[PDB]
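Comments concern the structure below.
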Amino acid sequence: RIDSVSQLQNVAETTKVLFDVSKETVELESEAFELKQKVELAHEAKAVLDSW
Amino acid sequence: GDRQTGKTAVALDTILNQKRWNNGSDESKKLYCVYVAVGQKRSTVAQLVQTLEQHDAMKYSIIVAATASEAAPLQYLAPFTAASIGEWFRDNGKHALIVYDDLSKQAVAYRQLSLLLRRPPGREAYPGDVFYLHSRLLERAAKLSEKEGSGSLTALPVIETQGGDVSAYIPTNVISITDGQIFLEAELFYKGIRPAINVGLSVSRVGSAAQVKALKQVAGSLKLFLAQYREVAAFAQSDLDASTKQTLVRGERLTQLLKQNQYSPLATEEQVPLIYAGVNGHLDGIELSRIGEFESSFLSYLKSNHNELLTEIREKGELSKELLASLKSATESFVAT
Amino acid sequence: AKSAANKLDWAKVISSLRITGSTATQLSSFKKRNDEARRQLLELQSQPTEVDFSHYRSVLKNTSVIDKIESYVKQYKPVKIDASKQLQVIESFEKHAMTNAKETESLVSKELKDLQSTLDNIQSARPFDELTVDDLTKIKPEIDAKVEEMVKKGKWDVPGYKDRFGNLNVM
Amino acid sequence: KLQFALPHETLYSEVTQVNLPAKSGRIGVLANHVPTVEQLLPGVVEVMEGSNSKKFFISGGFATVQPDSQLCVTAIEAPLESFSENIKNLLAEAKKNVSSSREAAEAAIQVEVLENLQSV
Amino acid sequence: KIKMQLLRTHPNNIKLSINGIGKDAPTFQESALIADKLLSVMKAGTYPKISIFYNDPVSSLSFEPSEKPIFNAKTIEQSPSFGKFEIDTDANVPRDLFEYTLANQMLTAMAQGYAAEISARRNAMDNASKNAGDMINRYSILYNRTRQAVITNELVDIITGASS
């Protein structure tokens, strides 16, 4: 039983760290969508330009 | 290997990986590739041209074109003419790769010419000094002494096999002249293994002074494992020992791993990890369908976790104890998920 | 960089080995990895910022439409506004999470020291032979309750007595 | 010692007490028992090796305590309990089939076997 | 198959024969029924001895044909130690034991034989494949010689033509 408990002690704090980190990364990844629109616009521009 | 089994495709893949090296400022890594289209229809070369434009490989490419309709004297002199261009790069100390495709039809053109000059036929109704011709061409691919400049010309002639008959006069001659052969195995091609090669019938006698040191370490094992997979193949074609079955799994995962849909080249720093995993048989657990998925995922994992490791592997060029240490940990973690 | 995130992630995967209630928790982690790799391949894929109207307008004889799209890119320089907006929702999650975390942590810390104490109590007190049956009744009136009901029932065999205190009987 | 064996599986090739049903009724064998041959009647068998008890249903056979105290039990196939009501119903069908005369005798053995099984 | 070989040597001696067994691996149902027919049809208890022949699979690379004698009820009767295998008059053990060991011995014999047979089949068919390989190679050399000869006559033809 002591063995089981000791796992839980260390877990309880450390899990809270990953919880925060994971959602934080996702938030940054949102901003990457604005990046995507810059990327997109350029790709399209080169294509139209190529046709000319 | 066998006729148009994407013979040109195997060659073209090298050129595409060479686009990466070419970008590199080291001018020995600037291999100015030359494809020598000998008796190839303008449509076929059109496909090649567009593929080259698509992978932006046009900007070091040279395509000496002797097309299917074009005269047999032009076809005859076409690799020779091409070779002189190659000498210019080589002599300038640069490196370059010339791919003669296909000397078998080059042979036919010389035959046509010789017969038209009433110059006698010889064995397999090919001229006897066809040997002399081929040897002349192939002696222009050479790694020049440093007094004569570091540079070189590298060549990879493509020979089209009439049902895998390497006994044929033009194949026998070339095999002796060249050092190495790659013998693409058509059964494997038909059995949908692309690239299709039997490495029982591929050899290189330019060895590990042409192999990356890192890649050498993790591929002595690879050669041996696949050899066993082949030999112990027939022990599966029967209810037989667990030991054979262990070999077979390890072999099957490896066999699956060396597949690769054509026109996707790979960086050596990503060749090495995939081979490391397979060598360590950590893909044995990974079911065949998930093998494909694993590769790219492992690579992306390596980039997220430590693209420093990839870069480090690249720059050291040798897998240090520290790199194998970090790698063993990393492979396990990815494999676990 | 990403490696800080990932070091906790795989650590949590091997901790999840020790405790598994996960259903879609790993799928959420998988998702966070997915988008992290997606932005990275996005950001590595990233096109040139603007039209190379240095070379390719001076290539073109059909000018002033390279200048049109040059000006259109610079017009559309707002390519899309902020996608940082989470600062309420990230906190909502963090509060609930923190609550759960602290509650659990405090409970298990209590239990750990309690277990140390429990181990010590069995170790420093334990009768080996002598022990009055009255001391057991004193430790459990459950004893007398069971005895009185069993006598009332007319079961003078106790279930399980036989199966670990084998019969000694004349028969 | 027991040497319960079948041309199918080797069951219990010391097995302290074995209780057997023989044409001599029921016979029990314990440690050193006198060396006999007994034709085993189709049976519900208990095999005990120490205190643990395992419950064979046995197709009849031969039993032979050998003088080296090896109880060679030879039977075609044999615990029975995992196999176990539709077999009793189809056995009633076989009993009605005993109207049809060797076939009657076969069906009768089937009825005997159901009764023997049904007891456990 | 064994029917055919013996049937040639003595056909009168074949009195009862059994077919439709070989397909399956040995099974009690078969042994029991064959035994039952052997008792009823041939009244084999009155035959001075029984002998059964089978193939003892000496090694999984060999088979030595072997035989053993099925002890009849008279043998059981007249065996001296049988009182140290005490049994009553009632439920006469020879009359059950004969029949019981008729099947048990036969089934075991059958198992040994079939095990040798399938083992031999693997071995033989492997050796057949090897023998076939040798023949492949022998006809290959002939093919190559013949192919070469065609070339020679063709070359002569070209030269003969060119000379004119």
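Numbering, chain B: per Swiss-Prot, residues 206-442, 445-544 in sequence.
Structure determined by electron microscopy, 6.5 Å.
Yeah, the Cβs are placed from backbone N, Cα and C, and that goes for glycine too.
Summarising the annotation, Swiss-Prot assigns ATP binding site to B:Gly206, B:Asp207, B:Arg208, B:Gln209, B:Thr210, B:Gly211, B:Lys212, B:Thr213. Residue density at B:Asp207 (ATP binding site): 18 other Cβ atoms are found within 10 A of its Cβ, drawing on all protein chains shown.
Swiss-Prot gives this note for the published mutagenesis B:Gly291 to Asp: In ATP1-2; growth-defect. Classification of B:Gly291 (mutagenesis position) by DSSP places it within a helix. Over all protein chains present, the Cβ of B:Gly291 (mutagenesis position) has 25 other Cβ atoms lying within 10 Å.
What Swiss-Prot notes for the published mutagenesis of B:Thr383 to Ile is this: In ATP1-1; growth-defect. When other Cβ atoms within 10 Å of the Cβ of B:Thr383 (mutagenesis position) are tallied across all protein chains shown, the result is 17.
Between the C-alpha atoms of B:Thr210 (ATP binding site) and B:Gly291 (mutagenesis position), the distance comes to 27 Å. A 10 Å cutoff on Cβ-Cβ distances gives B:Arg208 (ATP binding site) a total of 12 other Cβ atoms nearby, all chains included.
Take the binding-site residues B:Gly206, B:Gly211: by the count of other Cβ atoms within 10 Å of each Cβ, the lowest one is B:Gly211. When the Cα atoms are compared, B:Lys212 (ATP binding site) and B:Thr383 (mutagenesis position) turn out to be 18 Å apart. A C-beta separation below 8 Å, combined with a sequence spacing of at least six in one chain, links B:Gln209 (ATP binding site) to B:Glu365. Rounded to a whole value, the Cα-Cα separation of B:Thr213 (ATP binding site) and B:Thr383 (mutagenesis position) is 19 Å.
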